[PDB]
Amino acid sequence: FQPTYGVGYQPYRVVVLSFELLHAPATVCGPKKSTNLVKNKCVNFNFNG
Amino acid sequence: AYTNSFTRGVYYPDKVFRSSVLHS
Ligand SMILES: *[C@@H]1O[C@H](CO)[C@@H](O)[C@H](O)[C@H]1NC(C)=O
């Protein structure tokens, strides 16, 4: 790689974030806050997304 | 040498829970 090269021949850094979006316990999460739990009543819910 | 597997070598196919069900 030389800085004089045309755009297609210039270096690009590449990162691939691969997700194991499994039906399995989480270890990486988005910036969500968490509430107390509620029981025996009709609630909207979100567990791990 | 050889031996028979019989019914050995079944494993939980995914990390889900299920009950009372004939899953395929
Ligand atoms: C399978 O195992 C039996 C065990 O008695 C053996 O006699 C036979 O030769 C084996 N056959 C093959 C194809 O491995």
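Since chain A takes its numbers from Swiss-Prot, the residues it shows come out as 497-545.
Backbone N, Cα and C atoms are what each Cβ position is placed from, and that goes for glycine too.
Long-range Cβ neighbours of A:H519 (mutagenesis position) (same chain, at least 6 residues apart, Cβ-Cβ under 8 Å): none. Annotation of the mutagenesis experiment A:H519 to P in Swiss-Prot: Increased resistance to human covalescent sera neutralization.
Around the Cβ of A:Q498 (variant position), the number of neighbouring Cβ atoms within 10 Å comes to 7. DSSP classifies A:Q498 (variant position) as coil under the three-state reduction. Under its natural variant annotations, Swiss-Prot gives A:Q498 to R the following note: In strain: Omicron/BA.1, Omicron/BA.2, Omicron/BA.2.12.1, Omicron/BA.2.75, Omicron/BA.4, Omicron/BA.5, Omicron/BQ.1.1, Omicron/XBB.1.5, Omicron/EG.5.1.
Under its natural variant annotations, Swiss-Prot gives A:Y505 to H the following note: In strain: Omicron/BA.1, Omicron/BA.2, Omicron/BA.2.12.1, Omicron/BA.2.75, Omicron/BA.4, Omicron/BA.5, Omicron/BQ.1.1, Omicron/XBB.1.5, Omicron/EG.5.1. Listed in sequence order, the residues of the same chain lying 6 or more apart from A:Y505 (variant position) and placing their CB within less than 8 Å of its CB are A:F497.
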